[PDB]
Amino acid sequence: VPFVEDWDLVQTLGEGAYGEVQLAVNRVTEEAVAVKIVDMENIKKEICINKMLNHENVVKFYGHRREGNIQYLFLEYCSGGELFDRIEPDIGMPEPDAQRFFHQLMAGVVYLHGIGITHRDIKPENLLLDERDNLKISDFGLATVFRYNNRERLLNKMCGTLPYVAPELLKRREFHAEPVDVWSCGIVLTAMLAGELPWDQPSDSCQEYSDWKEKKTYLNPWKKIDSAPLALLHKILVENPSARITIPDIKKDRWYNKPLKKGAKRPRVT
Ligand SMILES: COC(=O)c1ccc(-c2[nH]nc3c2Cc2cc(CN[C@H]4CC[C@@H](O)CC4)ccc2-3)o1
């Protein structure tokens, strides 16, 4: 009972705008959590969205505490770090690992879309890994409700990260939320398989993007990707968001359902 509420801040996990993420260890139990420290409406929405979240591939929210002009968000600690540091530059990672991470990303995104939430900034920096390398979607600072009382709200706000944003966000005034997150998942899949981003932004003025629309797959990063995951990327990275593949159909794709990876190495004797 005494001192069970005391947490020691032992190391900086992440820094940026606006604030830092610190690893916190409980004085009594030694339980590890991540404390998001935001130096104070945007944070009020983040807390509200985080309270709704309960899924094995979404970073858990334990609660928050306001100490004057500072908000403390208590969130799941993921010891495996970011997916970003598992991607070898210009190489990627083994195809079975990327497939497993992509299945977990799809389970997380299905869950969020199912409760009417769009993340809007899916990228490897935001995809965290637990001790068993289970992928968790993190940072709901740009997230929003796109479906309320079974009525879909079209989005118009410009946000995300240019190499991961869908082309409609740059060409159209209004757009559906769900195909935007599907596109960013395809850029994450491209990053995991080739270890590089295909373009700075998806616009006609961008040569790499024009080459993709012209199906010049003999060029990088596409030439490093096998034909089965590349056929899936041809369905995701579709300019027209109405023709773009939906997640129920991604789950029926040949590469998505290809047996590739063995389960976690279990102790055995002969
Ligand atoms: C903006 O971040 C969040 O909203 C959020 C929610 C939950 C978390 C989180 N839980 N566990 C971690 C996070 C962020 C995070 C980052 C890292 C990578 N940290 C390295 C530490 C040593 C190295 O030298 C620098 C980077 C390792 C673990 C973790 O972050």
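Chain A is numbered as in Swiss-Prot; shown residues: 3-42, 50-279, in order.
When the header is checked for method, it gives X-ray crystallography, 2.2 Å.
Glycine residues also receive a Cβ, built from the backbone N, Cα and C atoms like all the rest.
Summarising the annotation, Swiss-Prot assigns ATP binding site to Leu15, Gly16, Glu17, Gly18, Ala19, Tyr20, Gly21, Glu22, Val23, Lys38. Under 8 Å, Cβ to Cβ, and six or more positions away along its own chain, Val23 (ATP binding site) finds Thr14, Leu15, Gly16, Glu17, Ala36, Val37, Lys38, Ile39.
A strand conformation is recorded for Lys38 (mutagenesis position) in the three-state DSSP classification. Listed in Swiss-Prot as a mutagenesis experiment, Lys38 to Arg is described as follows: Abolishes kinase activity.
For the mutagenesis of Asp130 to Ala, Swiss-Prot gives this note: Abolishes kinase activity. The structure shown keeps the original residue. According to DSSP, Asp130 (mutagenesis position) is assigned to coil rather than to any helix or strand. Residues near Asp130 (mutagenesis position) in space but far in sequence (CB under 8 A, at least 6 apart, same chain), listed by position: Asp148, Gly150, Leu151, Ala152, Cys168, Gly169, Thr170, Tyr173, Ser193.
If you look up Swiss-Prot, you'll see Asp130 marked as active site, proton acceptor.
Around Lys132 (mutagenesis position), the same-chain residues at least 6 positions away in sequence with a Cβ under 8 Å from its Cβ are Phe93, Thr170, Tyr173, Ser193, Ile196, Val197. While the structure shown retains the original residue, Swiss-Prot records the mutagenesis experiment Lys132 to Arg with this note: Strong reduction of chromatin-associated CHK1 ubiquitination.
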**OP:** List nothing but the one residue from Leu15, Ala19 whose Cβ has the fewest other Cβ atoms within 10 Å; the candidates are the binding-site residues.
**Re:** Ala19
Original post:
So among the recorded positions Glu17, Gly21, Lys38, who's got the most Cβ atoms within 10 Å?
Top reply: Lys38
**OP:** Check the recorded positions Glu17, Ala19, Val23, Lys132 for any whose Cβ is under 6 angstroms from an atom of ligand 1, and report them in sequence order.
**Re:** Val23
Original post:
Along a straight line, what is the whole-number distance in angstrom from the CA of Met42 to the CA of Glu50 around the 7 missing residues?
Top reply: 10
**OP:** Sort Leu15 (ATP binding site) into helix, strand or coil using the DSSP assignment.
**Re:** strand
